[PDB]
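Just below is one structure, and these are the notes that go with it.
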Number of protein chains: 2
Amino acid sequence: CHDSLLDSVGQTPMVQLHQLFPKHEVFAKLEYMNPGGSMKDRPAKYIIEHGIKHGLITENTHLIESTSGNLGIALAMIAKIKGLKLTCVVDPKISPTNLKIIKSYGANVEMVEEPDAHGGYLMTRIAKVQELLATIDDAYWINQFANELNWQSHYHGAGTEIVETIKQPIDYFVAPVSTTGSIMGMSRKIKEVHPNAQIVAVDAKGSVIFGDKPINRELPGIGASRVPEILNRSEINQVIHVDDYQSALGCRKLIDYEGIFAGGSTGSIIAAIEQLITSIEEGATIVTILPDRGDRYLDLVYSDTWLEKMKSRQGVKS
Amino acid sequence: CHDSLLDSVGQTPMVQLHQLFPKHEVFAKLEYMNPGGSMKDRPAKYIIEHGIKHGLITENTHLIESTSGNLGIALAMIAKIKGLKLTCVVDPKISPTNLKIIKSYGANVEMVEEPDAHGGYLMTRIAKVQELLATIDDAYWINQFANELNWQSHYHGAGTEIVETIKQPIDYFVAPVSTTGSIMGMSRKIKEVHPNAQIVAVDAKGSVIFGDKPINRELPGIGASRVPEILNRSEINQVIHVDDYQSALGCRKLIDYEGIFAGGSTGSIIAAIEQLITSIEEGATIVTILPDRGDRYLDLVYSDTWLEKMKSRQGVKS
Ligand SMILES: *Cc1c(COP(=O)(O)O)cnc(C)c1O
Ligand SMILES: *Cc1c(COP(=O)(O)O)cnc(C)c1O
Ligand SMILES: [Mg+2]
Ligand SMILES: [Mg+2]
Ligand SMILES: [Mg+2]
Ligand SMILES: [Mg+2]
């Protein structure tokens, strides 16, 4: 019996993917089963509650972040529960579904209209966040790419739950990246108990997080157009890049073999573990996380016509 | 640690709605936090597993049901996990989102095209189900309106969990209806422990389940165009009808006061409990269920333009 929905954040299920990985012990943490629908419930709850506890955030404090995705939805839920104003800075590319969910939770949306000269809205949204911090008195910037509380939420969140459940040695921990909060915080907790666990980052082809050559990327959730301040690269032992097509095939294989309907970055994870398995020992124990549901990828991954277009994008292999 | 996603069906959270109901003890069972996204995980899992256990369903058995909604999605998930073929009979009114989710799980869809003479597809889908049962050898009809396993799943499911958690006397149990499996099965279990609990059905205005005058109804999930065989009316102590507008206001109030983003029939439940509270004792203990998420109601309940249209439909009150 809970007093709030907040009490059901965390303690997410762990499954073994027996059918998909018959020659390894692969455990998936179902972070998408958080009450808000994604893993971002963890940093949204943790960051806001920490700020309230330490007097940085009061009922009068206006929360700000540039996000069009899962973190915007999570922040909107937590802000509504706590009685806090929230403004999400977004751009015209936001999916109508996410926009409507964020607005349904009563958050404000500040949509930038001016692309930079070469078509992106990235620098425009960075600037808009600073404008709001200049003009809205009593504000708190979630600051997802630099806030230590992001990775700390994952250290105390799924990272702690993983090492309590998977007490046998963890040979590989595999996570997708955007802010790198998840892989930093979870790997830090895992390696306290399993110091020899290898930490494998999965990124989108074209993401600049690990210096890849930028290409047009369709899938949200995985990859970034900046190097996050949160990232400490010496803590990453292997980096696997996956393209949109590969990722989508991974999602479709996971639902076919296991009946788990997960989002794009989970497909990236599946593709990456299939690559990893060609080099590692049979029987290895691999832990990963499934951040969100397939539901908002119906016109991406789960669309056959989109899939065919992504197949055509594989450069020379197309 | 689970071997399958199926192990995470059930044991859903119970919250208290302190803010929405400050003068009563109102407990909500979050059935939408089942892994498939709605309460229909319970009958889908229970019915299929029972059939397999008793030799009515084997790997060669083709599952059939007429459903465009939550039960189709749940059946598709369970069928995929179990390795079973599924055909959902639907009509042109199916939402594109639900259609895409059911197809993503690998289920077959049989969409009827011929309305009857007065515009509905109800009799056409009833006939299509019998045609498939005539022409597909080795089939099993889920038969949601008449299958005893539907209400049994809820007796063993949330009903059992409710009486284990809420050991204090339950004064009112409030549930929405379509097949009446939920209210029948859950009330039967509740009244073993709390024989004086009053059982309150919440239906859509215009639904024929309790003999209301049919009107055009927008919201899916609640109400039916037949009297379910499953229903035993002597077990229902009070019936509250709610219209589309009322239900939508209930959803919007629940998310505003509690940060819970739930679907149409949850709004019906909220509207009905607000009515109930005008007659019952202050401080009463009320238990209810929240069957699904707000996510597929973004162009219904959570659309301001749709809400205004429903406001205009309230007959003389408009
Ligand atoms: C947040 C997110 C990630 C990446 O997590 P970070 O902690 O930001 O590195 C991957 N997939 C999805 C769907 C996400 O929401
Ligand atoms: C199934 C369903 C109901 C009604 O439940 P029954 O057991 O069929 O009476 C109400 N709301 C939603 C969203 C449902 O999926
Ligand atoms: Mg002010
Ligand atoms: Mg970026
Ligand atoms: Mg045959
Ligand atoms: Mg009907």
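Residues 8-325, in that order, are what chain A shows, numbered as in Swiss-Prot.
Header says: X-ray crystallography, 1.5 Å.
Using N, Cα and C of the backbone, Cβ positions are placed for all residues, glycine too.
What Swiss-Prot lists as pyridoxal 5'-phosphate binding site is A:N77, A:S185, A:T186, A:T187, A:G188, A:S189, A:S272, and the listing cites experimental evidence. Within the same chain, residues at least 6 positions away in sequence whose Cβ sits under 8 Å from that of A:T186 (pyridoxal 5'-phosphate binding site) are A:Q151, A:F152, A:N157, A:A231, A:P235, A:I237. Secondary structure at A:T186 (pyridoxal 5'-phosphate binding site), taken from DSSP and collapsed to helix, strand or coil, is coil.
For A:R132 (mutagenesis position), the same-chain residues 6+ apart in sequence whose C-beta sits under 8 angstroms from its C-beta are A:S73, A:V96, A:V97, A:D98, A:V119. One mutagenesis experiment named in Swiss-Prot is A:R132 to A, and its note says No detectable enzyme activity. Does not form pyridoxal 5'-phosphate-alpha-aminoacrylate reaction intermediate.
Around the Cβ of A:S185 (mutagenesis position), a 10 Å sphere holds 25 further Cβ atoms from the protein chains shown. Here the residue is the original one, but Swiss-Prot notes a mutagenesis experiment at this spot, A:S185 to G: 4-5 fold reduction in catalytic efficiency. Does not form pyridoxal 5'-phosphate-alpha-aminoacrylate reaction intermediate; when associated with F-152.
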Annotated pyridoxal 5'-phosphate contacts A:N77, A:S185, A:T186, A:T187, A:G188, A:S189, A:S272, maximal Cα-Cα distance (Å, integer): 15
Sequence-ordered recorded positions from A:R132, A:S185, A:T186, A:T187, A:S189 with Cβ under 6 Å of an atom of ligand 1: A:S185, A:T186, A:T187, A:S189
Largest tally of Cβ atoms lying within 10 Å of a Cβ, found at which of the binding-site residues A:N77, A:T187: A:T187
Remaining residues near the recorded pyridoxal 5'-phosphate site, that is with C-beta within 8 Å of the centroid of the site residues A:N77, A:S185, A:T186, A:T187, A:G188, A:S189, A:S272: A:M46, A:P183, A:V184, A:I190, A:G228, A:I229, A:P298
